[PDB]
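Student: Got a structure for you, written out below as structure tokens; questions coming shortly.
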Amino acid sequence: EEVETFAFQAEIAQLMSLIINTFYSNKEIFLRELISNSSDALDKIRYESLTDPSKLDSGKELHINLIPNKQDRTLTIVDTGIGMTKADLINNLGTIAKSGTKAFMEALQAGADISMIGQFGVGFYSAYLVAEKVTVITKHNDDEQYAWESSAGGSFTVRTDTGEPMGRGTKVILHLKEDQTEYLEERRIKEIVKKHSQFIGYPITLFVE
Ligand SMILES: CNCc1ccccc1-c1ccc2nc(N)nc(C(=O)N3Cc4ccccc4C3)c2c1
């Protein structure tokens, strides 16, 4: 398969290095960030449904699924949101994050906490607090299925997903660090969801193993 490799923009690469090497025990914030991104993707496609009703022909249900898998050591966050095009993954996410990183890093020096990352539109990268590798499968109405991947280290890869079609939405697969397996435990996910995502306007299903 034709795998394309891209360098992260200097600011994002730096933010990712900050997230990976900074001593910070309150790692559970990653979940709230990912669910908050999923809720936004669901708001975007729910808004599109009003003007044009044909955009829902790739799945009518607007929901969030939390899928732990102890065998694979993965925590998957699935949404039936707007999804991303190839341009979204390469250019659009790169430029929105470029401005976000600068705003957040200046705020960190001005008294802000790492838990305030989401206010800068870079909440996604908090995934690297618990994950050694992140794989993103995405499908937008105006494009094909793409798989994005990064183990940080300054690069990401993009390829056309030859795997299982998902219709529309985004699947964030967190390949958890060795010492971060508590995020595969039902009671731990439940407690995090109740504490930080108690008022999300879409159903959140926690899968059992
Ligand atoms: C702002 N939303 C609209 C938008 C406009 C331009 C570009 C994309 C999007 C878009 C659409 C659907 C989304 N759905 C989910 N669940 N998450 C995100 C997200 O913020 N991500 C950050 C990120 C970084 C690296 C790889 C992957 C990701 C994913 C999404 C982003």
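Numbers in chain A track Swiss-Prot; the residues on display, in order, are 15-223.
Cβ atoms here come from the backbone N, Cα and C positions, even for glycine.
This is the feature table in Swiss-Prot:
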MUTAGEN   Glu47 to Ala  Strong ATP-binding. Strong interaction with HSF1, HIF1A, ERBB2, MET, KEAP1 and RHOBTB2. No effect on interaction with TSC1
MUTAGEN   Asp93 to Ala  Impaired ATP-binding. Strong interaction with HIF1A, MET, KEAP1 and RHOBTB2. Loss of interaction with HSF1 and ERBB2. Los of interaction with TSC1
MUTAGEN   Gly97 to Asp  Abolishes ATPase activity
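Burial and contacts for the listed features, if you can.
Tutor: Counting every protein chain shown, the Cβ of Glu47 (mutagenesis position) has 21 other Cβ atoms within 10 Å. DSSP classifies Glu47 (mutagenesis position) as helix under the three-state reduction.
Under a cutoff of 8 A between CB atoms, and with a sequence separation of 6+ in the same chain, the neighbours of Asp93 (mutagenesis position) are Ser52, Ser53, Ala55, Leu56, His77, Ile78, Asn79, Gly183, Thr184.
DSSP assigns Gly97 (mutagenesis position) to coil in the three-state reduction, outside any helix or strand.
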Student: Please work out the number of neighbouring Cβ atoms within 10 Å of the Cβ of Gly97 (mutagenesis position), leaving out its own Cβ.
Tutor: 27
Student: Any idea what the Cα distance is from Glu47 (mutagenesis position) over to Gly97 (mutagenesis position), rounded to a whole Å?
Tutor: 16
